Amino acid sequence: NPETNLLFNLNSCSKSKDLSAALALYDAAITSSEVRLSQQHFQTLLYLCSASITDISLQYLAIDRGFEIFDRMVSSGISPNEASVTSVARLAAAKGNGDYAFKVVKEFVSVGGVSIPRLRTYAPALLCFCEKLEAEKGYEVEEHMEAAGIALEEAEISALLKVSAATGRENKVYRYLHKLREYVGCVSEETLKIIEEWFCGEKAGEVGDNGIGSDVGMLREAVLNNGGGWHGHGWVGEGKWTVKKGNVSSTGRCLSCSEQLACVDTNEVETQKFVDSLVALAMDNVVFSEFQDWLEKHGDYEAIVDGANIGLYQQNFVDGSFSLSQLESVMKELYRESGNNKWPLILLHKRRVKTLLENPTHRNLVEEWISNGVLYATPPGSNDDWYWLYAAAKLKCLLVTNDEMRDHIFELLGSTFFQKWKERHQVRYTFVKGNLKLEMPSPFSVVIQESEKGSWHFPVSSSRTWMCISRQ
Ligand SMILES: [Zn+2]
């Protein structure tokens, strides 16, 4: 078949990205048999056109050809492909005509049958509008983006931030800086420069004062309610900005302004969704239903320990197990750290618990824990238990485990939230020819933080570098 030979040649070109040769085949194809071109043909062509954009020696023709080529099999009546609509959008946005990029996507999301509207489609439309400083246009595409709707990755927000800065929109820069906090922690270098230029901007300094102006009392109460990080109400204080780029202390005190960063507080809606996720995989039982009911009755525990992890650490699979000596130690250190009120729950398998019961030495002590409620026996058939993970997350309390748990089963669930929660809650231990030295979750967040006085702090993507923002 002549056409199938053509698809081989088109794909052969796309491999080596020779769009000029692909163009000659395309021009020849319209003349040749006459051929009817399958949708794959200029799928390949449009895909190659955008691939060409980044290159210079081929870009200019791709712009000229891309629109007409696109319109050629659009004529066939196939609702354009999600990928293809991104391609023409890139071509448009690449050289001036951002508005075509916007308009084709809007017409696209209208279909909805197999629209599958991806952010990357919306992207070139917004970026081009941003570079041309069309602010209201950019806000409008964002509004549609939220509506469909994929939330914004960093690149899109930073570009949106840049425009509000250039157009001197005070309130919009405030919103988008908060938008950045919510969806990014440590920021890129490119964005960092954008943030820096705004605060040094005379517009920001002069007008920045807003009233409000008061009061720190309401602010500290409002900053607390939203976690450590931020208060919603607006701008604070009067005068011009002072910008400092500095490291931070072990205590998390910013060296420049002598204020320490608040602890990261994980998002509530995120907490429940993590809980719901693990719980769902659990029922596929009544034993776990007992556990849910059980914990609520016995609440609440300030810390929780991974029983298995402690005991096998650090002796070899001789079996060399099982060190209740090491388990008993963590209980001892934690109580004084926790103080005189609460004891840490330990989750161990019945197998481990029964063998411990069998030992005459340990039996009185372990039973004391079980009767008190300081020990719980995970039933057979399960698992690398979420029993403590659930309990730690449900109580939003501490977790004691040496598991990095960087495994496929864990990592599929493991996200951006997971690393936040781990730094937030995980405790680590080391044992050498003595007793435990306890590593703790960091007292301060590594994330964008907002203060009632001023203040804006930005980490950068450990001798980490930060940005400090101070008013007067
Ligand atoms: Zn500071």
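Using Swiss-Prot numbers, chain A covers 28-311, 322-498, 505-515, in order.
Placement of Cβ uses the backbone N, Cα and C atoms for every residue, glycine included.
For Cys281, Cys284, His494, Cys511, the entry in Swiss-Prot reads Zn(2+) binding site, with the evidence type experimental evidence. If you look up Swiss-Prot, you'll see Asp343, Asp421 marked as Mg(2+) 1 binding site. Per Swiss-Prot, Mg(2+) 2 binding site is recorded for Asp422, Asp440. For the mutagenesis experiment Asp343 to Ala, the note given by Swiss-Prot reads: Abolishes ribonuclease activity. Under mutagenesis, Swiss-Prot gives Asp421 to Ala with this note: Abolishes ribonuclease activity. Under its mutagenesis entries, Swiss-Prot includes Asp422 to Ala with the note: Abolishes ribonuclease activity.
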By CA distance, which of the recorded positions (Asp343, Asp421, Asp422, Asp440) lies nearest to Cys511 (Zn(2+) binding site)?
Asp440
Which residues, sitting 6 or more apart from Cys284 (Zn(2+) binding site) on the same chain, put a CB under 8 Å from its CB?
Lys271, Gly491, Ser492, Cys511, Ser513
Give the subset of the recorded positions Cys281, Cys284, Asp343, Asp421, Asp440, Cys511 lying near ligand 1, defined as CB under 6 A from any of its atoms.
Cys281, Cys284, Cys511
Distance in angstrom, CA of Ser498 to CA of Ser505, with 6 unmodelled residues intervening:
11
In sequence order, the recorded positions (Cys281, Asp343, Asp440, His494) whose C-alpha falls within 10 A of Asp422 (mutagenesis position):
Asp343
Using Cα coordinates, what distance in whole Å links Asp343 (mutagenesis position) and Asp421 (mutagenesis position)?
10
Rounded to a whole number, how many Å is the Cα of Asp421 (mutagenesis position) away from the Cα of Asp440 (Mg(2+) 2 binding site)?
10
Report, in whole Å, the straight Cα-to-Cα distance of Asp440 (Mg(2+) 2 binding site) from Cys281 (Zn(2+) binding site).
31
Secondary structure at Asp421 (mutagenesis position) (DSSP, helix/strand/coil)?
coil
Between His494 (Zn(2+) binding site) and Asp440 (Mg(2+) 2 binding site), how many Å separate their Cα atoms?
31
Run through the Cβ atoms and count how many others sit within 10 Å of the one on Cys511 (Zn(2+) binding site).
20
Near the Zn(2+) site, what residues other than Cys281, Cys284, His494, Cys511 in the same chain have a C-beta no further than 8 Å from the centroid of the listed C-beta atoms?
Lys271, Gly273, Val275, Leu282, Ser283, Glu286, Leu288, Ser492, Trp509, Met510, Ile512, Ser513
If we count other C-beta atoms within 10 Å, could you say which of the recorded positions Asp343, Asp421, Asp422, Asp440 has the fewest?
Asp421
Taking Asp311 and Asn322 as the residues either side of an unmodelled run of 10, what is the Cα-Cα distance to the nearest Å?
6
Given the binding-site residues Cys281, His494, which one has the fewest other C-beta atoms within 10 angstroms of its C-beta?
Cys281
